[PDB]
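Engineer: Shown below is the structure under consideration.
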Amino acid sequence: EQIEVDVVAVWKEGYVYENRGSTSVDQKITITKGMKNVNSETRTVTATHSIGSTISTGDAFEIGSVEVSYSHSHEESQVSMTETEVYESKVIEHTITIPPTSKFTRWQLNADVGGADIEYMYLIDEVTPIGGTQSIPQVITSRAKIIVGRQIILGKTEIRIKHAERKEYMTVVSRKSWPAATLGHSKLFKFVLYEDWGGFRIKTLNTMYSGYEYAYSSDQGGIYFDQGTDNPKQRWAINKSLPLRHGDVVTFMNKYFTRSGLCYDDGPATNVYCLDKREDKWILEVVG
Amino acid sequence: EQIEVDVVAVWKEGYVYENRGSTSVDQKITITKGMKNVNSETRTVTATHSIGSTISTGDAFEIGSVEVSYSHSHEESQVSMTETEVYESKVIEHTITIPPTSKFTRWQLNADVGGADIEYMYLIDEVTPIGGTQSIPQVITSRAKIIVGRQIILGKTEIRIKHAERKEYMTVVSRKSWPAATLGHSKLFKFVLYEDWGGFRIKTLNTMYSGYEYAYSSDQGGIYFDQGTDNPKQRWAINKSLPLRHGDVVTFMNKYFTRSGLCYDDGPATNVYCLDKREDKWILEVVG
Amino acid sequence: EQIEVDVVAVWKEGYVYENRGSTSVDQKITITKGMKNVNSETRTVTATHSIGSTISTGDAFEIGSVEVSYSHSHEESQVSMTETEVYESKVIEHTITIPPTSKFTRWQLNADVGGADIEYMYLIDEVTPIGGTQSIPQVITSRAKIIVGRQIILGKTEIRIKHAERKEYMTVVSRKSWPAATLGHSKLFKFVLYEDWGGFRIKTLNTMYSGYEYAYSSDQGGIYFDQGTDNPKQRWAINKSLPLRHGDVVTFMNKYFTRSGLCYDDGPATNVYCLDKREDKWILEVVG
Amino acid sequence: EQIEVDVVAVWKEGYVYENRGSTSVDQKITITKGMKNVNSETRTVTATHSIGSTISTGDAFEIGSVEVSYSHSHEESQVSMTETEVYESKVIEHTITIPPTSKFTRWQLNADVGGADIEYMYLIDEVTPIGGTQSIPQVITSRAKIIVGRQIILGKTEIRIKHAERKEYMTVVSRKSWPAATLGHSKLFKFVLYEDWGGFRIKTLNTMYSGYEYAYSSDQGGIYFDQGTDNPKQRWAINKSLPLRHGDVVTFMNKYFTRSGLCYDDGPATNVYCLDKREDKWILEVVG
Amino acid sequence: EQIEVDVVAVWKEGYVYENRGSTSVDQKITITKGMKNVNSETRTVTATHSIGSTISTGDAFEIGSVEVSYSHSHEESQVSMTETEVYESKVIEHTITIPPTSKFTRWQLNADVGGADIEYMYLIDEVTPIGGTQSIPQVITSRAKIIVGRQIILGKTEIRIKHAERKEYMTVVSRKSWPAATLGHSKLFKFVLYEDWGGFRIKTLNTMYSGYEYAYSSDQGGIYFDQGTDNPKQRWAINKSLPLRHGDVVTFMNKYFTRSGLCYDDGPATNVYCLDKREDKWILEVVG
Amino acid sequence: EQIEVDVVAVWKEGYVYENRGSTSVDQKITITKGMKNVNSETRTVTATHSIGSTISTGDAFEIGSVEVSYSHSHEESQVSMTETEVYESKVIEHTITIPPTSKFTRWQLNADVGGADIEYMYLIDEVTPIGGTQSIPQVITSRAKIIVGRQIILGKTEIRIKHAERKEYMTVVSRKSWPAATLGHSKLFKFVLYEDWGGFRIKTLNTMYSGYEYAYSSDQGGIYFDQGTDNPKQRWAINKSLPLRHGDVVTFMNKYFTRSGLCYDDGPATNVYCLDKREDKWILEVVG
Amino acid sequence: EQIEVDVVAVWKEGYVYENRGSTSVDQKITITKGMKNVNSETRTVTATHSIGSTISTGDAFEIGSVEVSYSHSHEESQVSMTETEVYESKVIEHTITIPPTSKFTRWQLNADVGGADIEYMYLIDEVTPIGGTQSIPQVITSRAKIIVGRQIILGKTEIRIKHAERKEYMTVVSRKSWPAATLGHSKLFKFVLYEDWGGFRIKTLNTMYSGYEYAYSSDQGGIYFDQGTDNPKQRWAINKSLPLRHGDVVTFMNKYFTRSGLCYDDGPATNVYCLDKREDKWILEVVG
């Protein structure tokens, strides 16, 4: 089920090499791009035992005083660091033999695909004789055909929500005596996105307490589930325009709490919050 | 005993290279992905001995005072750091000679297999002439055939539980005068998963105290074994839908304590707890 | 829709190699240029419990005093560093065999394209016999043809604003009871640039409160939206001369607050400010 | 519009290799030159809460005293480092097979071009038989032909000033109720250099307040714009002798404040100052 | 305008390799020499706000005392490191196949050229059969022909002085109401070296105050310009014997202040001093 | 003017490889030897401003006391590190194909040449069949022919003294009202070594004060010049036996102060001292 | 003057590789052994100037007190680190193609030569078919022929003593009014080893005070020279059995002070001591 689309590729970085000499030139251009995230968690437990003892004689031994301050201190400290480095590089080398009196031109464009919100690095290497009218592509526009996943029909489509950075699915647990959203490795928990005039409602199918089905943000910040109402707190706002599709990255922004968005945070007894300035990317996928 | 399945591969990262020049181009793309975990445990023992002695004369030697504060301090400190670095990389290089007036297109998809919860990196390299209608695959869906292990029949199947990160099996030991779960290298300890209307019950076969067979979470957090009851504390919730199979990664989430899950933690005299926000991955395997 | 333009390339770095010997020489020149940005965020929580106890006897036990100061201190500290290294290199090697009694000359120019504000590294390698009249290019001027994107018609063109460094779009949220600009991953929010005699007005289409449409800077610094007036606070100044085009990097400088410019900053409940000495680069793109 | 010039190349570093043996020798000489600039900006926020409580009994409980000093301290510190490494290397390898009974001689000269103030590394490799009269070039003088940019006619030439290190153009903003120079990404701001008997005057075309056109240094240090007068404060001194040309690196030194020069500095509400011992390099370029 | 000269090359480092076996041996000797200079400049701004409050009750609440010392401290510190690494390596590899029953001998001499004060690394590789009378060159003397720059005629030669390490020319500015020497990027400032019976006088041509022409050292240390006198303070001593030539590295040592020499130092409002134990190398060059 | 000499090479390190198999073996042995000296000089300037204010009420507000200790502290610290790394490596690789049933034997000897005090690494690689009587060379003695520089005739030979580590010549300056030795870049200063029955006298030719010609050590440690006397303080002791030659490394040890030797040290207003336990190597060279 | 000897090579490390497959296998085994010694010497000079001023009003301003404690502190610290890294590696690679159904066996023995106290790494690589009776060499004994230096005749042989680690010869200087041993670069100082019934006596030839010739250890520890006596303090004990030879590494252990040995140590005014637990290796060599 593919769809046509207008891709646009804006410039990023160019490079030209005008070989004028009689000899040819071998040329190698390596573009490296590398992320490296490290998450350390040191716990330290220091324990000191100090025994001070001062012997002083000023009043009775009149003429002056001798104050002998002995002191001892045994300090036992136990540290325990725990790093977790994760790194990802992408080297891209291109070896080209540039002929004599030919200029080589690399144009690195960043091709952003419309609709789908996909982007890809679009290099353009040319080798042509000199002198000539140089054609620098500031913005290229290509007509692409995206092969696309199954469309999510809002209402009557069971989709499981997944956090993109964590790779942990959205689950339902009982905080207080209320159903509440939490990140978890379980794929059993499913959701159904609904659309009213107000906005998007995330309804659960697997809920502990019966009736309490539609997700909403509390005054505190945490996510709980309530009954279907006309409350703007239980509505949400999706970043991508309809229709929603398989493997679609979205960011649920609360309608009442306009600033805040559905996100991960290390809270007490719940870890899916609607905090101010938090637009966490949720990949949503469909069940078989 | 293989089974059919719908694999789906969502986009991750793309890359295009439009060679337009008369000369061909050799191209090398190295994708590195490397984890590195380091676990240090420093113990430090400092020991100071300080001998202060102050001689003061203000009262008797009237006009002012001379206060001579001598002091000494011998500090013997012994440190003992112990790191344990473990690193795992996976470099993936692809050398390709791109012909003249041909574009090369790499599409990196992340192929998530349905049911089994397996995922794999699915690269798609193409080399085709220009200009042409570009076909960007946002979501590919493939029909795969998983060769699958032996199915776990809930009741009448002896399975030993194993912690995925630690590679240590679940064992039974006597905490207080109660059988309790602990991580250990022994494979002799076996379990039988049962399913009632409430949820999943982890029953032991090798227990110290007779009768106390089914796993349950205490008010404290630690795991103990009790008799068969209608208590939701002794039920559990598995992340993968049935049927359970060999080499299946699961996360046992307590039914009463909805937030907490069966997990590893450095506690006193037991190291398998049901702590809040802890979904530790247990690979469960079948005995021969 | 391409346009002609005068490119100018000013000198950066030169290099000459006069091989005079009878034997030829293989020559390899690697130009590396590498950025590496690292963003750590350590949170530390130290917790000390100290129990001092001093036993002193000076008054009653007359002749001097024995002051025995015992003390204890248990210090539990938990650190949690989180780095996020991102690095980008660009190595450029050129292997050339220089013949006998020939000089090789590399001239590295930095070719700045006019109008479009694009720049690219322009190397010039020559190989010629010796001795000869050396031709050093301080400033080359080339006539280029920029392939350019769709032109933004000021008024009647829906453009979404995007922060260049963050790759986050400009969005509208309700700060206080006022519509206010914020960075966000949502592409649904669109803007229309207007031009009066005073300057450039950024009007929103998707606003929460009706009427409050045109962006303006407050006395505090934060960006809010107001009605259309003759106020210089709601005007702005764009760095590139007209016409504005697709994928155009701009810097909106407030007309009233001449120093300040539309920018990202970690504020409370809004993150798009007009702070003094802040010229953040906004790529603006057109909707399909 | 090229011009002739006398290039002079003074010695830097030599190297000789006298192969005397019957076998030839392959020789590889790599000259690396690498800059690496790193700009970190750590912000740290420590927050301690300490609750000391001491219970003492000396007066009433007569014979001595027991002073029990309990104390607590919770220290929450949040660090946030942000490095920005930028590195640039230039490796230059030359592989040469030196024949038997031939000496190889590399002479590295630093060729400084006259007038234009351009410099380039000028290597001289020779391979010749032995023994012979060695010709060491301490100072070579070459006649070059610089291809030069468009000449700046002082008065009636609109030139935009650009900071070389920052790559940020000179702009005009309103500090106090006075037009003042600031660095900015806007290319709209233009200047016209004038020459009187006193010195060089930097006049603006785009000024906020009408009349206040010519740049001058204040008693504080900051740059403002005033009317045309016979004041030496508004004159300047350019490092390169006339005529000024496209892509010309200059350093504007104030005539009154002889020590100080037009430069970048992080001041409050203006960032282009005339500070003592500051000769910042301004590339000045011409408008199309 | 070349001149003959006696080069002398004293030993540095030798190496011999006596291959005695029937098989030949490939041999690679890499001599690396690498400088790396790093110049960091960290600025740190710490700001603490601490609110201590102690509540004590000893006098009225008679029997002992409870002293409850609460305390708070918010410490905001901003660091800003700025390194500037510059590195220069020179690897020199020589691959040689040593034949059977032949010894290879490398002798590294450091060839210091007379008069001109130029030096160069002079390797001597030999390959000869064994056994033989070994000829170790402790000191070689070669007759070279230096190609030399234009001679500086003392009086009637305009030369601009340049600091070798900084690559900044000597300039004249007004410190107090006196002309004073400073480092600067301007090449407009010229000097004329004069020679009397006493020593060398550095006269300026471009001076602010008329008459004050000849350089001299003050009692403080800084360099100013005075009228022509018989004062030894305004004389100087050059390290190289006459005649002075183009691209000549010199060190101006004051005649009165025999220890001190013309040098760079970060002083207030002047940066060219005559400090004790400072022999900074000034390259002096001639104007076209 | 070459001279014969007995070289002796004592053992350092051996290595044997007995290939017994039917297949041959390629073998590569890399001997690396690398020095790396780093000279950092950090200057730090911390500046604190602290404003404490305590409000206390105990006497008047009778029953106890409230002591509110507010405090503030602004700490501005500026650091400025400056490293200067210099590194020198010498890798020596030897690739050899060892034939079947042949042993390869490397013997690394350190060949110390007599008289001249030159040393060089003397490797001996052999390849021979097995089994055989192994010939291990503990001490080899070779007859070499040193090509030697011009001999220094003690008296009537102008030689300039040079510090080996610093590469700075010995110069004469006026400390107090006395001529004194200092390190400097000037080659104009010359010396003449004289030999009496007592020892070696370093006489200057270029001296400021007439008569004060012969070098001597003071009671303080610094080097000054005095008239010719029978004082042992002005005599010296050279490490190499006569005759002295060009490029000869010597260590001048004072005859009176037997422990101390002529050396470099950072003193006030003189930097050539005769300190205890200081045998700095002076290369002495002859003038043309 | 060679001598026969029994070499013995004890096992160190083995390695076997049994290739059983039909395809051959290329195999590369790199043994690296690398020493790296770094000797830093940081000198730091901190200088604080602190101006505290407290204004207090409690007595007169009755009801409580305001105590305003202002304070200032300017801390100027200058650090100066100086590392001196010296590293030496020895990589040893052996590339071998192991044929099908052949096992490769490396046995690394450490061959210690008798008498001479020389040792060398003795590898044994074998390649043979499988299966076979494996012959593991725990201890090999080879008959070698050491080519040996000139024998030292105890009495009537002038030998100069040299410290192995420092490469500095033993010299004589006047500590107090006594001749004393010191390390120095001078080769003029010679010694003659004598042997009595008691032990070895190190006699000097070049001594300052006449008569005081034979080396002995003081009660302090330092080495001085005395007349010939029957004192065990002036005797010594050599580690190698007679006869002593050229380039012989020895350790002189005092006969009276049995624990202590002739060694280097940074003492005041002498640097050759006889300290407890110090067996410094002295290479002793013969004069020509």
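To match Swiss-Prot, the residue numbers of chain A are left as they are there, and the shown ones run 10-297.
We read in the header that electron microscopy, 3.1 Å was used to get this structure.
Backbone N, Cα and C define each Cβ position, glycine as well.
These came from Swiss-Prot, pasted as-is:
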- A:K185, A:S227, A:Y233, A:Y282: N-(acyl)-sphingosylphosphocholine binding site (BINDING)
- A:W20 to A: Loss of ability to bind sphingomyelin, and to induce hemolysis (MUTAGEN)
- A:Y26 to A: In double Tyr mutant; almost complete loss of ability to bind sphingomyelin and to lyse cells; when associated with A-24 (MUTAGEN)
- A:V88 to C: In double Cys mutant; complete loss of ability to form pores when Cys are disulfide-linked; when associated with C-131 (MUTAGEN)
- A:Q117 to A: Decrease in ability to bind sphingomyelin and to lyse cells (MUTAGEN)
- A:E128 to A: Decrease in ability to bind sphingomyelin and to lyse cells (MUTAGEN)
- A:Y131 to C: In double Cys mutant; complete loss of ability to form pores when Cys are disulfide-linked; when associated with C-88 (MUTAGEN)
- A:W187 to A: Loss of ability to bind sphingomyelin, and induces hemolysis only at high concentration (MUTAGEN)
- A:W206 to A: Does not affect binding, and has little loss of hemolytic activity (MUTAGEN)
- A:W245 to A: Loss of ability to bind sphingomyelin, and to induce hemolysis (MUTAGEN)
- A:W291 to A: Loss of ability to bind sphingomyelin, and to induce hemolysis (MUTAGEN)
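Please situate the listed features within the shown structure.
Structural biologist: Same-chain residues at least 6 positions away in sequence with a Cβ under 8 Å from that of A:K185 (N-(acyl)-sphingosylphosphocholine binding site) are not found in this chain.
Reduced to three states, the DSSP call for A:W20 (mutagenesis position) is strand.
Sequence-distant neighbours of A:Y26 (mutagenesis position): residues of the same chain at least 6 apart with a C-beta under 8 Å from its C-beta are A:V34, A:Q36, A:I107, A:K112, A:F113, A:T114.
DSSP classifies A:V88 (mutagenesis position) as strand under the three-state reduction. Within the same chain, the residues at least 6 positions away from A:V88 (mutagenesis position) whose Cβ sits under 8 Å from its Cβ are A:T51, A:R52, A:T53, listed in sequence order.
For A:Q117 (mutagenesis position), the same-chain residues that are 6 or more apart in sequence and have a Cβ closer than 8 Å to its Cβ are A:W20, A:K21, A:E22, A:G23, A:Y24, A:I40, A:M130, A:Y131, A:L132, A:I133.
Listed in sequence order, the residues of the same chain lying 6 or more apart from A:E128 (mutagenesis position) and placing their CB within less than 8 Å of its CB are A:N119, A:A120, A:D121, A:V122. DSSP assigns A:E128 (mutagenesis position) to a strand segment in the three-state reduction.
Look at A:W187 (mutagenesis position): DSSP puts it in a strand.
DSSP assigns A:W206 (mutagenesis position) to coil in the three-state reduction, outside any helix or strand. A:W206 (mutagenesis position) has a Cβ environment of 6 other Cβ atoms inside 10 Å.
According to DSSP, A:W245 (mutagenesis position) sits within a strand segment. Taking a C-beta cut-off of under 8 Å and a sequence gap of six or more, A:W245 (mutagenesis position) has these contacts in its own chain: A:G208, A:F209, A:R210, A:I211, A:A224, A:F261, A:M262, A:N263, A:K264, A:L271.
A sphere of 10 angstroms centred on the C-beta of A:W291 (mutagenesis position) encloses 25 other C-beta atoms.
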Engineer: Give the distance between the Cα atoms of A:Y282 (N-(acyl)-sphingosylphosphocholine binding site) and A:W291 (mutagenesis position), rounded to the nearest whole Å.
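Structural biologist: Per the Cα atoms, A:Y282 (N-(acyl)-sphingosylphosphocholine binding site) and A:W291 (mutagenesis position) stand 13 Å apart.
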Engineer: Which one of the mutagenesis positions (A:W20, A:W187) has its C-beta surrounded by the most other C-beta atoms within 10 angstroms?
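Structural biologist: For the mutagenesis positions A:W20, A:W187, the Cβ with the most other Cβ atoms within 10 Å is A:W20.
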Engineer: Take the C-alpha atoms of A:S227 (N-(acyl)-sphingosylphosphocholine binding site) and A:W291 (mutagenesis position) and report the distance between them in angstrom, rounded.
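Structural biologist: A Cα-Cα distance of 20 Å.
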Engineer: Take the mean position of the Cβ atoms of A:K185, A:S227, A:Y233, A:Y282, the recorded N-(acyl)-sphingosylphosphocholine site. Which other residues of that chain put their Cβ within 8 Å of it?
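Structural biologist: Near the N-(acyl)-sphingosylphosphocholine site, beyond A:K185, A:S227, A:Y233, A:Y282, sit A:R184, A:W187, A:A189, A:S226, A:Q229, A:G230, A:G231, A:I232, A:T279.
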Engineer: Given a separation of at least six residues and a C-beta threshold under 8 Å, show me what packs close to A:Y233 (N-(acyl)-sphingosylphosphocholine binding site) in the same chain.
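Structural biologist: Looking at Cβ-Cβ distances below 8 Å from A:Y233 (N-(acyl)-sphingosylphosphocholine binding site), excluding near sequence neighbours, one finds A:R184, A:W187, A:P188, A:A189, A:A190, A:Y221, A:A224, A:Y225, A:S227.
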Engineer: In Å, rounded, how far does the Cα of A:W206 (mutagenesis position) sit from the Cα of A:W291 (mutagenesis position)?
Structural biologist: 23
Engineer: Across the listed N-(acyl)-sphingosylphosphocholine-binding residues, A:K185, A:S227, A:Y233, A:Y282, what is the farthest Cα to Cα distance, given in whole Å?
Structural biologist: 15
Engineer: Name the residue among the recorded positions A:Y131, A:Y282 whose Cβ has the smallest number of other Cβ atoms within 10 Å.
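Structural biologist: Candidates: the recorded positions A:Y131, A:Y282. Fewest Cβ atoms within 10 Å: A:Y282.
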Engineer: Using a Cβ-Cβ cut-off below 8 Å, which of the mutagenesis positions A:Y26, A:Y131, A:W206 are near chain B?
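Structural biologist: Contact set vs B: A:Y131.
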Engineer: If you run the three-state DSSP split on A:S227 (N-(acyl)-sphingosylphosphocholine binding site), which class comes out?
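Structural biologist: DSSP call for A:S227 (N-(acyl)-sphingosylphosphocholine binding site): coil, neither helix nor strand.
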Engineer: Specify the count of other C-beta atoms within 10 Å of the C-beta of A:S227 (N-(acyl)-sphingosylphosphocholine binding site).
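Structural biologist: Cβ-Cβ neighbours of A:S227 (N-(acyl)-sphingosylphosphocholine binding site) within 10 Å number 17.
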Engineer: Less than 8 Å, Cβ to Cβ, versus chain C; work out which of the recorded positions A:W20, A:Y26, A:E128, A:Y131, A:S227, A:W291 satisfy that and list them by sequence.
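Structural biologist: Filtering A:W20, A:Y26, A:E128, A:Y131, A:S227, A:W291 for a Cβ under 8 Å from chain C leaves A:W20, A:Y26.
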